[PDB]
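Note sheet for the following structure.
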Amino acid sequence: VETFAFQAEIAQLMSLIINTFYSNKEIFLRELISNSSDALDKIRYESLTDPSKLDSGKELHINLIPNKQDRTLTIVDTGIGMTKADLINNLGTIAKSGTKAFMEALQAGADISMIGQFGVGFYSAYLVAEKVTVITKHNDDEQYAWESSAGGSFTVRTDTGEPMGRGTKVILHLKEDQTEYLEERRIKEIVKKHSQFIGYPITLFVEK
Ligand SMILES: CC1(C)CC(=O)c2c(C(F)(F)F)nn(-c3ccc(C(N)=O)c(N[C@H]4CC[C@H](O)CC4)c3)c2C1
């Protein structure tokens, strides 16, 4: 397990998201599903010139898995997944420009629901989550586990749990006062009003 510091701009963005009073928190799910949809676009597009990239799984879908007892909401896709370089450097590098630009806008008057147009929608997960775990598998790399409870640091480590084949699992350890996002009626309402035009099956896993 390696520990890394966030870039100052990203760390600043996370502090803002965690400690700003913002009631329209449900937008986190639209942003995470948009991330999955982009990941699925990319693997499908690349498979058009190299069909062997789908040997790790041909189905392209998004699963939403709430867990009331663990107080976790998990978003699973079979998209392209992320490499070690993605998790530690490349995505952060791209995010720096959008993050800084996003924090300017937050002072021009723009509100938090706009985070998506800056390419940094993933970090909206910290509106509802005290800790975020990302399990991801790219065709050209091993399975890795990313985790952060904000505070300016994050960890990456090789994962040894069950293999995923290919794709990304985002595990939101929900805050105490945010368990409404574990209710199936609530999840269905958010999906239908923010993400009804996603080009892949979105499946809600009902708890038994
Ligand atoms: C690396 C992170 C842990 C922290 C991060 O900063 C970040 C960001 C960023 F804010 F930079 F935009 N985005 N982001 C993230 C999170 C889930 C996914 C998905 N569900 O696959 C994702 N998709 C691909 C889509 C196609 C791209 O070619 C590569 C990514 C990206 C993360 C996860």
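Note that chain A carries Swiss-Prot numbering, so the residues on display, from first to last, are 17-224.
We read in the header that X-ray crystallography, 2.1 Å was used to get this structure.
Each residue, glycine too, has its Cβ placed from N, Cα and C.
Copied over from Swiss-Prot:
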- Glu47 to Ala: Strong ATP-binding. Strong interaction with HSF1, HIF1A, ERBB2, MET, KEAP1 and RHOBTB2. No effect on interaction with TSC1 (MUTAGEN)
- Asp93 to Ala: Impaired ATP-binding. Strong interaction with HIF1A, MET, KEAP1 and RHOBTB2. Loss of interaction with HSF1 and ERBB2. Los of interaction with TSC1 (MUTAGEN)
- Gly97 to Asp: Abolishes ATPase activity (MUTAGEN)
(message) Quick check for the class: what is the C-alpha distance, in angstrom and rounded, between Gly97 (mutagenesis position) and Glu47 (mutagenesis position)?
(response) 16
(request) Do me a favour and check the Cα-Cα span between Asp93 (mutagenesis position) and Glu47 (mutagenesis position); whole Å is fine. (result) 14
(message) Using a Cβ cut-off under 8 Å and a sequence separation of 6 or more, which residues in the same chain sit near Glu47 (mutagenesis position)?
(response) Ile131, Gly132, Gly137, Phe138, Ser140, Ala141
(request) Sort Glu47 (mutagenesis position) into helix, strand or coil using the DSSP assignment. (result) helix
(request) Using DSSP with the three-state reduction, classify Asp93 (mutagenesis position) as helix, strand or coil. (result) strand
